[PDB]
Amino acid sequence: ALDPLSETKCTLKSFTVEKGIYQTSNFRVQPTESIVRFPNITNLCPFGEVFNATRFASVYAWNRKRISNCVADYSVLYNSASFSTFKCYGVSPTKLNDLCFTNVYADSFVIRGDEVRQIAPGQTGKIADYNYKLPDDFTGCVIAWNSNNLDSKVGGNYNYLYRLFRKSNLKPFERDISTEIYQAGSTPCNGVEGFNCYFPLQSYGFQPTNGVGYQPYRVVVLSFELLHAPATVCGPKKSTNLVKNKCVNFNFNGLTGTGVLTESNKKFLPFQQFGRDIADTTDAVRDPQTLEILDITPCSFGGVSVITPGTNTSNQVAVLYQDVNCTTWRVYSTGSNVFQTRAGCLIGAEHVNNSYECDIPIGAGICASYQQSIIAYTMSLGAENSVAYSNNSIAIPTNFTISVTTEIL
Amino acid sequence: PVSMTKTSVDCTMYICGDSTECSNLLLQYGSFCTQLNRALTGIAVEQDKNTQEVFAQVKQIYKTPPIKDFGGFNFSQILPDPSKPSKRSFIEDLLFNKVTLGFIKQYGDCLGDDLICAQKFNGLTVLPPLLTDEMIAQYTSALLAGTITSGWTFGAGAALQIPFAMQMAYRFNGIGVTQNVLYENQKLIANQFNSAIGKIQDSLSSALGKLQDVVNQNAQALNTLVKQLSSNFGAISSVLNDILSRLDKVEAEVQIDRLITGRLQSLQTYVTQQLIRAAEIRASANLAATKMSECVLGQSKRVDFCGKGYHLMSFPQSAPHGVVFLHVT
Amino acid sequence: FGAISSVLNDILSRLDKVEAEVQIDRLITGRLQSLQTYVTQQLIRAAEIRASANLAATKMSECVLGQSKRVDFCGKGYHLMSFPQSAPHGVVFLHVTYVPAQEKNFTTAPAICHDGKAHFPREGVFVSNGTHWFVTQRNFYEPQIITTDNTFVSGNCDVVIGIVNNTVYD
Amino acid sequence: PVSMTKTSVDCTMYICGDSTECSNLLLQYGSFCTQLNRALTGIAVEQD
Ligand SMILES: CCCCC/C=C\C/C=C\CCCCCCCC(=O)O
Ligand SMILES: *[C@@H]1O[C@H](CO)[C@@H](O)[C@H](O)[C@H]1NC(C)=O
Ligand SMILES: *[C@@H]1O[C@H](CO)[C@@H](O)[C@H](O)[C@H]1NC(C)=O
Ligand SMILES: *[C@@H]1O[C@H](CO)[C@@H](O)[C@H](O)[C@H]1NC(C)=O
Ligand SMILES: *[C@@H]1O[C@H](CO)[C@@H](O)[C@H](O)[C@H]1NC(C)=O
């Protein structure tokens, strides 16, 4: 990465380079600064009303709650809360601080310890078949912690119920709160419980002297989406100003990238935050503070080529920028010689008004050579002869030559 | 057809974009990009050799005379007119304006906003040819003037002038007809020739299909390459920045490797098909050079090679990415 | 190819049967791909070589075992003969050709009128040094005397453009 | 020889059979089947 010649020598894997012209990587431009744009929010999320509550719900009638317009700084849980199980599925935990979440729902219930392994996408069992089921395409997090000091009573607490004896298996995020008599045999239950007709709900005991597997556990399931919509709920990152017409690193509501930001003529419907192109890349974005549409454009663009007379004679080179009209910015350096061919700006070569044959082709009728300096010139097709052609004159030979040539195949 | 389009690919910009993680992950493979570009470079070098082998037979640039005292034959529609910047012919112009479509495209123009900008923003480059259209036209005019002032002599040494009707007499003798026929029906023969050239012009002022097929094929290939970037290849997303924004270093490497593999495969397929097409183009160009040497610089006795009928002469004209032969029989 | 190592023995020395199969499969896939690419490019090159060899055989049959009238096929000029020589992975043809060297200018006419009849050469051209008229062959100045054996008559002298008056002999 | 045999391929029936899961999983790739069949169609047209 010192110069284009060294780029070439690394490409070929040799310290020596032969006469010619070589294509190199394209013209790159590196970002100057970094931009972050999140919404304007002040409230902190209700971590206490959710985690530090008074009574939870039963797994058969599990509770669900919406969360919106809040900052998700969870380090406030470190002083009080100690979780036994925490698992996130469509996201890594080391990234929860630099994202913004879209449709956040919290589900809450109480179960027995040995059943906690059942809160997962597959995991058949009593809890997953009849009480609570997660989908296969789940994006969110599961959290569980012991509560034997609150939900346990000496004589036994009998206020937490689970459903046994269902006819079929539940579907994802479905709830059944029916109290009907379950027919095990073929006898036709007339709404009474005899010997094959069961009440389908049962209770836990939850005594404090029980074993760690028969002790109560409080469970919270958080569900959300990422990077397709306004994303009201956000993290604790701090925002900056807007910078335009400059290559920057940016984070827009959790979406990171690199490029130049400009003003656009597009118009988004209120249920839109991002815009994609044919290749599914993000080309437009709405600002979460000003609400104006910005276009995104890359920074690296344009081909580059190197012209070399050979390292056994010189280390002088010329450089050709194919998409520049220097008559003068996007270049690795300026100098004393600039030509502006039809194949790009040529830097490092002297232009002469003569015409020779082609030694090193460049293009559009331009060739190069080494004289000592490097010269560029329009090449020659040959000489002029101007046959005579009178209407009564003829030329005829008076001698001959025997020629011998070679052809190799 | 005589030539196709030259192309180069920056593989890092196509596969990884402006991401440094993908860039460092891609160094493992490494050799395959160098391989691909070696192949494409070979193709590009072969194209100019094709053009040169067809159009640059003679190295004396013969100028045409200002009298035009031929035996009633009129080559005004095939010879140049010193009036346009394209110092070329009537029929050559008609051909030029019948095929759609190297040059410069600045960043300021593509900034914000076609298909070419999208190609360029992903490392797909089209290179200009070495010989310009003006040079090819010069070559063609030199060949015409040689044929018209000297006959089949400028192809075996130095040009020896001879009157035109005296040359048509030789070319008649060559098909099995005496000279008296020519010298006795000269006027009729010249009028027939002129009306036939006029019919050619009138039918072209209203079939160039293969020269168009070539262009269309190339464009299709490059745009297919661009569109194949919306594929996931068995991964959670097709965008690297989503992956990198919701996943860490260890969990993201899996998906990034999947994407790398797939996009490498795509480029490989592109290069393979280009290799297979360049061979067709090479065969056609070799045939065209054989035809320029045997049908223009001489007189052929092969059947249905230089036309349909008993061959008398031929004239060349240039066309975008090819050549048009006018056979007189 | 997206694996912890490129050496199978490292993998097999630090990983078991179940955890090593993943990485070994990755390596297998990649190396198979490499071989495929090699074979494909060889297939594409063999075709070029075949075309060149067919051309060389055509040239040995048409330029060595005979005499060609095709232009710029067996050399540059008017073909006389050819000789083959062998070379590593190929053949070298030595083409022997005829070239005209020294040109001189003359005056022409398509026919000649003697007694109200037009005469044509039947093997050459009529030329004049300025006073006398000779008949000649085209690729070598060897002038002769215009007679009735090296000419043939066709019609009268009223239709030929460029005809000339002179004397034909016997 | 003057001609060879013409062929067509339905890629879904080869890769996925009569399975709907594989069918829906295969929509991601998508372009490559169209590409293959374009090529084979060219061959078949060239034979005649
Ligand atoms: C007597 C054994 C017969 C086994 C028959 C063969 C295969 C059946 C396989 C597994 C059945 C046992 C599952 C036990 C777990 C119950 C579900 C749960 O509570 O998590
Ligand atoms: C949660 O409530 C407990 C019970 O009093 C208390 O000890 C703890 O400080 C609370 N956590 C918070 C949010 O401070
Ligand atoms: C660059 O811009 C100049 C305007 O001064 C224009 O005349 C020239 O044609 C452009 N260069 C090319 C070859 O595109
Ligand atoms: C050639 O044709 C054009 C137009 O028909 C015109 O120059 C003229 O008729 C011809 N040239 C002559 C007669 O000198
Ligand atoms: C034939 O005549 C032309 C016209 O003057 C002359 O220039 C040319 O040299 C002559 N050719 C030879 C072989 O002398």
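The residue numbers of chain A are those assigned by Swiss-Prot, with the residues present covering 292-618, 632-675, 690-727 sequentially.
Recorded method for this deposit: electron microscopy, 2.8 Å.
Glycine too: its Cβ is placed from the backbone N, Cα and C atoms.
Residues annotated as domain 'BetaCoV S1-CTD' in Swiss-Prot, with experimental evidence given as evidence: A:334-527.
Recorded in Swiss-Prot as a mutagenesis result, A:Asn343 to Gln carries the remark: Reduced viral infectivity. Around the Cβ of A:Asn343 (mutagenesis position), the same chain contributes A:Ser371, A:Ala372, each under 8 angstroms and 6 or more positions distant in sequence.
Here the residue is the original one, while Swiss-Prot reports the natural variant A:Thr376 to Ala with the comment In strain: Omicron/BA.2, Omicron/BA.2.12.1, Omicron/BA.4, Omicron/BA.5, Omicron/BQ.1.1, Omicron/XBB.1.5, Omicron/EG.5.1. In the three-state DSSP reading, A:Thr376 (variant position) counts as strand.
In Swiss-Prot, a natural variant is listed as A:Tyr453 to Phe, annotated with the note In strain: B.1.1.298. Long-range neighbours of A:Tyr453 (variant position) (same chain, six or more residues apart, CB within less than 8 Å of its CB): A:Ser349, A:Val350, A:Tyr351, A:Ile402, A:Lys417, A:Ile418, A:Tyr421, A:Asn422, A:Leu492, A:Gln493, A:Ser494, A:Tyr495.
Within the same chain, residues at least 6 positions away in sequence whose Cβ sits under 8 Å from that of A:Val483 (mutagenesis position) are A:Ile472. Under mutagenesis, Swiss-Prot gives A:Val483 to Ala with this note: Increased resistance to neutralizing antibodies.
Under the heading of natural variants, Swiss-Prot lists A:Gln613 to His and annotates it as follows: In strain: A23.1. For A:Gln613 (variant position), the same-chain residues 6+ apart in sequence whose C-beta sits under 8 angstroms from its C-beta are A:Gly593, A:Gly594, A:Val595, A:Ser596, A:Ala647, A:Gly648. The secondary structure of A:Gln613 (variant position), as reduced to three states from DSSP, is coil rather than helix or strand.
According to Swiss-Prot, the mutagenesis experiment A:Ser673 to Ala carries the annotation: No effect on O-glycosylation by host GALNT1. Long-range Cβ contacts of A:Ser673 (mutagenesis position) within its own chain (separation 6+, distance under 8 Å): A:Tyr660, A:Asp663, A:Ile664, A:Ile692, A:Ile693, A:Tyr695.
DSSP gives A:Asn343 (mutagenesis position) a coil state; it is part of no helix or strand. DSSP assigns A:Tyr453 (variant position) to a strand in the three-state reduction.
A C-beta separation below 8 Å, combined with a sequence spacing of at least six in one chain, links A:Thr376 (variant position) to A:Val407, A:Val433, A:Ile434, A:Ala435, A:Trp436. Ligand 2 lies within reach of A:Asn343 from the recorded positions A:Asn343, A:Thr376, A:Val483, A:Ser673, judged by a C-beta closer than 6 angstroms to any of its atoms. A:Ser673 (mutagenesis position) carries a strand DSSP state (E or B).
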